[PDB]
Amino acid sequence: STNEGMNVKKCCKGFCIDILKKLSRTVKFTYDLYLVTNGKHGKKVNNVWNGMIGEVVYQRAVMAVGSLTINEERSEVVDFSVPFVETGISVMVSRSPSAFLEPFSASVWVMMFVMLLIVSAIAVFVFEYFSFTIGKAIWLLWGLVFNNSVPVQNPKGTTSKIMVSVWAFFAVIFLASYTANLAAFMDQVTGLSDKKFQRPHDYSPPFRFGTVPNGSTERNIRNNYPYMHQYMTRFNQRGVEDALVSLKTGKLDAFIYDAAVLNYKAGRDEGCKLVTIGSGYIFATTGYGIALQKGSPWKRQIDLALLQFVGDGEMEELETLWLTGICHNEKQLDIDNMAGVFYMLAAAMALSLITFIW
Amino acid sequence: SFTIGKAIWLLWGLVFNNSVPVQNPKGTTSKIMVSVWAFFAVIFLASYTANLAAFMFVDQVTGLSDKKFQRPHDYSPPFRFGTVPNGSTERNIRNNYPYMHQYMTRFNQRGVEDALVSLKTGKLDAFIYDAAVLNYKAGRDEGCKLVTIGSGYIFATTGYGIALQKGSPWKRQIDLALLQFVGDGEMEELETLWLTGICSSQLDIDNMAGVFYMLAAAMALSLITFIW
Amino acid sequence: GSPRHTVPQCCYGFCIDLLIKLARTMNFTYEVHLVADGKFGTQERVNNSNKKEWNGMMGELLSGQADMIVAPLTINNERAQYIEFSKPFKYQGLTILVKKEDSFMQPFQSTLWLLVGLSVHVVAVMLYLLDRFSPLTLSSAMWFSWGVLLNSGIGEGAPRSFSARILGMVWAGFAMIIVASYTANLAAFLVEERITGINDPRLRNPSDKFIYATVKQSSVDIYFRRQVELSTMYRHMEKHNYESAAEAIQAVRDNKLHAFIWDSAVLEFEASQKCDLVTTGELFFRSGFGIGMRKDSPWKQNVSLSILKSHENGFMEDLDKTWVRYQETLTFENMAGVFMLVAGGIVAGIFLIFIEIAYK
Amino acid sequence: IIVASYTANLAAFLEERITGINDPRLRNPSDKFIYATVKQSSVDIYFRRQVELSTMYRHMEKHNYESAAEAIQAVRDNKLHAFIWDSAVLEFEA
Ligand SMILES: *[C@@H]1O[C@H](CO)[C@@H](O)[C@H](O)[C@H]1NC(C)=O
Ligand SMILES: *[C@@H]1O[C@H](CO)[C@@H](O)[C@H](O)[C@H]1NC(C)=O
Ligand SMILES: *[C@@H]1O[C@H](CO)[C@@H](O)[C@H](O)[C@H]1NC(C)=O
Ligand SMILES: *[C@@H]1O[C@H](CO)[C@@H](O)[C@H](O)[C@H]1NC(C)=O
Ligand SMILES: *[C@@H]1O[C@H](CO)[C@@H](O)[C@H](O)[C@H]1NC(C)=O
């Protein structure tokens, strides 16, 4: 209800704090560090900025040592340094066979055996109307199913050859359907113009996706597609930690955020569960910079210090040490299917032993 | 025992597994190479079905992610594309892809209507232009053979505005006039008055041509076997 | 590589003939020595007092072990403020070298093939034992056991299978469902190589397939390190640092590379030499290459006038005429190993047939 | 070879409309995407009001139907793919 507050003293560490300490070693200036109390990174609401942009532009701060995104409006209001790291954007998703005889052929199997007995009875009737087709037509018929060059007899009847030809055509189209099923049995979003992000009526389960408020990501969306910003407004969320809890519990499907930071969150994830789509291929691939005031004489020394920090492997050492590498990306041969075929083969050897002993 | 000079048919009929069975000798000689040729025929038919699965009228240009615009060495027919010389379209290309400007600089053109005449006669393969004017010209084209492939998928899709000097006080009133022009459908009325435009089991549409070529080859071979 | 092996050998080529032209224009005696390493030289820190030094040719020029660097020196910010330069004689850009060129038996894992072989062996043995214990015998049993699996047609008969027709029909269906599953998952398994510039979204975050590197501690690596917005490609190139360019050519020839940043006309000359190294139609980083000269001296002016004499005539055109202008289910490369293994199987089968004829 | 092409065709076989209200592949149609509306309708006025309905207005003017019976005859013969229409009438006709 009021604007009264207290100056709480808090400790700071991380990557940008190491950058600030190395600038205090190089440029040799006394640092006056304080956290912003206005809000997030920045979004202009009726010619009123907030956050680090509101501190730098409105003559309340000198430089932005911490991490700050770069777009057109922030390149217009202030001047950034050189991009020392490639941190673009990406989308976080949720990420939360036995055999080919019993789960696939269960209701068709009985009718196919009924058709087999009908065709065998027709063959017995043709053989007895006008040479082992009295009761032993099962081996002949299920050998002509596969047609593995098994000669049995010389067919002199026209009816038998017509039935064998029709059954062979049925076996050919059944093998074609079986290979089509085996071909049909074998990411989610592959572009910014995907059919899913424009309308969730592509599939049957609905999903939600949103971004963070008070940031330049919303302006980067509105500079490309304002309707994507409208669907984000229809799918609003609370914050970064709240979206993380919604991804852990399942209340959120996708989440548009940075590229390398979600890679860090994927690497520190327990069980390597939250995995981004690829590694950030066809996204914007933006970078981070150091924003200073327009007309600052200290900008050249900071730029030379950053070129000294990058051009000797020290920035590579900082980006190797302060980043994670546990969870990697994208973690013909099958095991269980021919195992179940081997179980059915063992049952076939059991049945052959039963028919051999009696 | 007709496999003295007729071994060609006996070896080439063991591929499509419906040949007449020939009595092999009892010395276990022919059956091993018959089994080897049979396994070779099985893996050859497997590779043929794999090639037919990897094979899967359609358009030749997909957009900015085409497999031709970077380097035409992969495909056999070459192509060419250009924009207006020393224009804003060249700078809009250079703001996104300088290599596109490098491949476009050697294939430049002169005039937009001259580029249309070059597309109709065959002196040009592609021309980058605004999609709305191309829709308006395809709506009035003689021949009805212009269907615009792509209208802003991975394209720019930008707008136009009124640019004044830096510091003009009339710019706010021009912005209010533009907000008046948008908020009543008058701008869309001008766009409707000025811009306009008019005009499965069927995948074997080219396989029957191959059936015709194989039938012609079979008739030619039957004529050769008939004359001698 | 070697502890101490430096012998007098013969140097010739482009820069040697350029030095001969320099000696022909203005008189000076020289002695050509080779540098110990194979690196251009970077601004490397030394182990004490926080000082950045050089190595290679610049490490010998500033230390007194060299007098003139005759090399394609890249004009940049670090090297122009230390020593003087000359007129750039070479205008040449960079480009990308790529390779424009099906797990059947030998790349495929060999557990199930030996399993099918031992399975048909056990089937033939137990069918022969059932032919012994009935409710050319072995030759006919092997003919039946290899004719069921043959699946193309054979002139055989029908053995006595009053208690063995079930085993034969299950083995026939078993062999056909194995070869059907094998055809199906190979067709599902086998159902993109180009780079075409540094402005590629696919190479912003590479992987184990997108292989691209450069020469270790080269001026091209210095220029790519100066480009701070290409940090991930710098991470990918620093993990595959190559010492010499011949190792890079040997790696890209033996299918260990997929892209390599190298000079354009040299790769055109290599395309004239070898037909398997053809680049794209791109050209970037047109940087002038000259001669790194010494301090204030009139012989620097004499060398500059000799280079200007080489520019005003067609001597560089003559070098370009003598070096640059002088030119010289696929079943072509994919099924070459298929052809070799099928030919080896044919030779082994013919050898077994001749041994069978010579025995019986 | 014919039945192998048949097998590959059935493999390529194994959806009547994508149904995207703002899908750019549906906003920008092709020669196969055929959709029309009633000529000079109030629904056409409301589509004229919005700004993302420009390409659909340029496509539906190529197939201007006079009455709704022509649209029913066109969608009956599997010629159309989209037709903006009232909901209770379609619930009656279903
Ligand atoms: C942005 O920050 C302001 C405070 O400056 C806050 O009131 C607002 O809720 C934030 N934006 C949203 C939509 O969360
Ligand atoms: C563009 O302008 C230049 C002069 O600046 C002229 O020489 C050239 O012919 C023009 N054409 C091109 C390349 O667009
Ligand atoms: C060049 O200089 C050398 C001394 O360095 C001298 O002996 C010679 O006569 C001169 N003439 C030539 C070969 O140009
Ligand atoms: C420090 O000394 C070692 C001795 O071999 C030398 O190789 C190295 O270049 C020096 N500096 C660095 C970069 O560690
Ligand atoms: C070479 O250097 C001398 C000074 O040693 C100078 O007088 C002359 O102009 C220069 N030019 C020639 C002849 O190469």
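Chain A is numbered as in Swiss-Prot; the shown residues are, in order, 445-540, 546-579, 598-653, 660-804, 811-837.
Method reported for this entry: electron microscopy, 16.5 Å.
Using the three backbone atoms N, Cα and C, a Cβ is placed for every residue, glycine included.
The L-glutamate binding site annotation in Swiss-Prot covers A:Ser511, A:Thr513, A:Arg518, A:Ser689, A:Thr690, A:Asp731 and is backed by experimental evidence. Counting every protein chain shown, the Cβ of A:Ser689 (L-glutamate binding site) has 22 other Cβ atoms within 10 Å. Annotation note: A:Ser689 (L-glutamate binding site) sits in a helical segment as assigned by DSSP.
According to Swiss-Prot, the experimentally introduced change A:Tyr730 to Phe, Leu or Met is described as follows: Strongly decreased sensitivity to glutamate. Around A:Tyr730 (mutagenesis position), a 10 Å sphere centred on its CB holds 20 further CB atoms from the protein chains shown. A:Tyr730 (mutagenesis position) falls within a strand when secondary structure is assigned with DSSP.
Among the sequence features in Swiss-Prot, the mutagenesis site A:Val734 to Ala is noted as follows: Decreased sensitivity to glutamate. In sequence order, A:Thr531 are the residues of the chain that are 6 or more apart from A:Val734 (mutagenesis position) and have a CB within less than 8 Å of its CB.
The maximum pairwise C-alpha distance among A:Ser511, A:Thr513, A:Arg518, A:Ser689, A:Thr690, A:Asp731, the residues recorded as binding L-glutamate, is 17 Å. Each residue contributes its Cα atom, and for A:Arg518 (L-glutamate binding site) and A:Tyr730 (mutagenesis position) those atoms are 19 Å apart. Cβ proximity to the L-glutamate site centre (mean Cβ of A:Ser511, A:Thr513, A:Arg518, A:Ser689, A:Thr690, A:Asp731, cutoff 8 Å) flags the following additional same-chain residues: A:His485, A:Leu512, A:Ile514, A:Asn515, A:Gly688, A:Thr759, A:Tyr761. Over all protein chains present, the Cβ of A:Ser511 (L-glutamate binding site) has 18 other Cβ atoms lying within 10 Å. Distance from the CA of A:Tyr730 (mutagenesis position) to the CA of A:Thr513 (L-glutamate binding site) is 12 Å.
The binding-site residues listed here (A:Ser511, A:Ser689, A:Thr690) include A:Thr690 as those with a Cα within 10 A of the Cα of A:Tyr730 (mutagenesis position). Under 8 Å, Cβ to Cβ, and six or more positions away along its own chain, A:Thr690 (L-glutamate binding site) finds A:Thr513, A:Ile533, A:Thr684, A:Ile729, A:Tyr730.
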